[PDB]
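J.: Structure in C-alpha cells, see below.
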Amino acid sequence: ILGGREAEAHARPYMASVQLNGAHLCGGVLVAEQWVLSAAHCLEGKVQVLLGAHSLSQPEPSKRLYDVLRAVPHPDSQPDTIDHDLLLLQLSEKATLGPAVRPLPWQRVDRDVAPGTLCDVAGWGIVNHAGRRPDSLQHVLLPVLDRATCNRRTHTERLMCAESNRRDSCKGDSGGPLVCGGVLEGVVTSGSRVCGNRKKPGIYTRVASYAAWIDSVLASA
Ligand SMILES: N#Cc1cccc(CC(=O)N2CCC[C@H]2C(=O)Nc2cccc(Br)n2)c1
C-alpha cells in the first residue's frame, strides 16, 4: 500500500496473509469458514494462511495460521494472463471466527460500482517504491473509475480499475480486497504492473463476474 496510513488493529477482520514458508506473499479474503479467495498466480510447495493479524511478527491475542488442503485455480486461467485470475484455497480445517477474524460478504450482483466512490484497499504489500515490507496492516482510500476509462488506459466485463495518484495497491497486496460500503467488489490482480501512477490505474478482478465459478467450487463447502 502506497500513500496510505496505518490500519487500526483488527478493524478489518476478513484480511488474510497468504504465505509460503512463513513469508507473506499475497493478500486474501476470508469468504467462508474454510475458504480464502486470492489471485491465481499467488500459488504458482507448501501453502499456508494467517488470520486475525495486525502485525505479521508480533504476538496478538487473535492471530492464527492454517494449512491448505486444496488449491483450485480457475480452469481457464493461464500463467501468462490476468484473465480469470482467481484462486480458491480450502483451509485444512475451518477457521475460528470472532471480532478479529470473520468472512467479508462478496458482490453477487453483476453491477458496476458508482464511479468516484472511494473504496478501501488493505494489505501488507510494499509501502514504497524501494519495496519496504510493513509489519502492520496498511490501508488507503481510492476512487473507482468508469469502465470506459478502465478499457482505454491499460488496454472486458470481468475487470475494474481504481485511481492511483501516488495512492495505490502494489506488489504483495495481490489477491487482497477492494472493499466498498462494507462489501468485496475487487480482488487485486496478481500479474506485475506499475503502482502509484495516475495514468496506469490499479486493476481488480470483478468478483461478481465469477459468481458461478465461486459458487460451484464452494457448492461443496
Ligand atoms: N509489482 C508488482 C506487482 C503488482 C501486483 C501483483 C504482483 C504480483 C505479486 O505481488 N505476487 C505474485 C505472487 C507472489 C506475489 C508476491 O510477489 N508477493 C510479494 C513479494 C515480495 C514482497 C511482498 Br510484501 N509480496 C506484482
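The chain as shown is numbered from 1 upward.
Recorded method is X-ray crystallography, 2.2 Å.
The backbone N, Cα and C atoms fix where each Cβ goes, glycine too.
Not my notes, these are from Swiss-Prot:
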ACT_SITE  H41  active site, charge relay system
ACT_SITE  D85  active site, charge relay system
ACT_SITE  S174  active site, charge relay system
MUTAGEN   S174 to A (Swiss-Prot position 208)  Abolished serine endopeptidase activity
J.: Between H155 and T156 the model skips 5 residues; how long is the Cα-Cα span in Å?
T.: 10
J.: Out of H41, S174, which of the recorded positions is least crowded by other Cβ atoms within 10 Å?
T.: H41
J.: Quick one, can you pull the C-alpha distance from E44 to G45 in angstrom, nearest whole number? The 4 residues in between aren't in the model.
T.: 9
J.: For the recorded positions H41, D85, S174, which residues place their CB under 6 A from an atom of ligand 1?
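T.: The qualifying recorded positions are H41, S174.
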J.: What is the number of other Cβ atoms found within 10 Å of the Cβ of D85 (active site, charge relay system)?
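T.: The answer is 28 other Cβ atoms.
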J.: Per DSSP, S174 (mutagenesis position) is which: helix, strand or coil?
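T.: SS state of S174 (mutagenesis position) = coil.
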J.: Write down the Cα-Cα distance for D85 (active site, charge relay system) and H41 (active site, charge relay system), rounded and given in Å.
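T.: That comes out at 7 Å between the alpha carbons.
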J.: Would you mind reading off the Cα separation of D85 (active site, charge relay system) from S174 (mutagenesis position), to the nearest angstrom?
T.: 10
